[PDB]
Amino acid sequence: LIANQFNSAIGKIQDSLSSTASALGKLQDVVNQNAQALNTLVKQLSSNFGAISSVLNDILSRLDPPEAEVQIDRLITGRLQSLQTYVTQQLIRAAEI
Amino acid sequence: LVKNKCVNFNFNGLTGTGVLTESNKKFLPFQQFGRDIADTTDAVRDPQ
Ligand SMILES: *[C@@H]1O[C@H](CO)[C@@H](O[C@@H]2O[C@H](CO)[C@@H](O[C@@H]3O[C@H](CO[C@H]4O[C@H](CO)[C@@H](O)[C@H](O)[C@@H]4O)[C@@H](O)[C@H](O)[C@@H]3O)[C@H](O)[C@H]2NC(C)=O)[C@H](O)[C@H]1NC(C)=O
Ligand SMILES: *[C@@H]1O[C@H](CO)[C@@H](O[C@@H]2O[C@H](CO)[C@@H](O)[C@H](O)[C@H]2NC(C)=O)[C@H](O)[C@H]1NC(C)=O
């Protein structure tokens, strides 16, 4: 009797995992959170942060050396704070994991 | 244009460095560029 109950329980586990996909929300949430963090990190590159243009070769090709540093400084500060925000949140999430 | 080698390319002021390869992106006329998520050119149309 115990052997039969155990076998039936294993079969029901197999059927439950086959049917219901949401069972692995705990793992899927981690994957989604990491992908979302990287998506935002990448999307930050398309932001001016106040400079004339969010692409660095246009600033380098358009403006003179004595003037480029203002725009480049704005971009560097913006991207640096973005990268620090990403790293800090990754450190916290890694502590949880 | 030399293909399949790292080059510094300049198409109508659009500059960059990369490997230029023949492409299967079937984009319709009056379109020139392509774009990725980060809004940096991924495919481009030869002016000549
Ligand atoms: C503790 O609980 C167990 C289940 O949780 C009980 O085991 C079940 O006990 C009876 C007889 O052993 C059966 O339960 C029903 O039985 C009727 C008639 O039995 C006939 O058909 C079954 C199925 O083909 C067959 O195995 C039997 O030998 C008979 O030919 C069935 O029509 C019902 O569908 C239902 O199965 C089960 O056979 C049995 N279950 C298991 C998994 O073996 C157990 O009796 C309980 N303990 C006490 C002390 O009552
Ligand atoms: C100057 O550019 C024109 C662009 O039309 C060239 O003329 C033709 O362009 C088509 C596609 O743009 C290509 O078939 C060839 O590049 C040109 N046709 C032929 C039959 O050669 C033109 O050739 C360019 N100038 C030079 C000196 O090549």
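Using Swiss-Prot numbers, chain A covers 922-1018, in order.
Using the three backbone atoms N, Cα and C, a Cβ is placed for every residue, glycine included.
Natural sequence variation is annotated in Swiss-Prot for A:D950 to N, with the remark: In strain: Delta/B.1.617.2, Mu/B.1.621. A C-beta separation below 8 Å, combined with a sequence spacing of at least six in one chain, links A:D950 (variant position) to none of the other residues. For the recorded site, A:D950 (variant position), the DSSP three-state label reads helix.
With a cut-off of 8 Å between CB atoms and residues at least 6 apart in sequence, the same chain places A:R1014 near A:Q954 (variant position), listed in sequence order. Here the residue is the original one, but Swiss-Prot notes a natural variant at this spot, A:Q954 to H: In strain: Omicron/BA.1, Omicron/BA.2, Omicron/BA.2.12.1, Omicron/BA.2.75, Omicron/BA.4, Omicron/BA.5, Omicron/BQ.1.1, Omicron/XBB.1.5, Omicron/EG.5.1.
Here Swiss-Prot describes A:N969 to K as a natural variant; the accompanying note says: In strain: Omicron/BA.1, Omicron/BA.2, Omicron/BA.2.12.1, Omicron/BA.2.75, Omicron/BA.4, Omicron/BA.5, Omicron/BQ.1.1, Omicron/XBB.1.5, Omicron/EG.5.1. On its own chain, A:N969 (variant position) has A:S975, A:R995, A:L996 as residues at least 6 apart in sequence with a Cβ closer than 8 Å to its own Cβ. Reduced to three states, the DSSP call for A:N969 (variant position) is coil.
Here A:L981 (variant position) comes close to A:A989: these same-chain residues lie at least six apart in sequence, with C-beta atoms under 8 angstroms from its C-beta. For the natural variant A:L981 to F, the note given by Swiss-Prot reads: In strain: Omicron/BA.1.
Long-range Cβ contacts of A:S982 (variant position) within its own chain (separation 6+, distance under 8 Å) are none. According to Swiss-Prot, the natural variant A:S982 to A carries the following note: In strain: Alpha/B.1.1.7.
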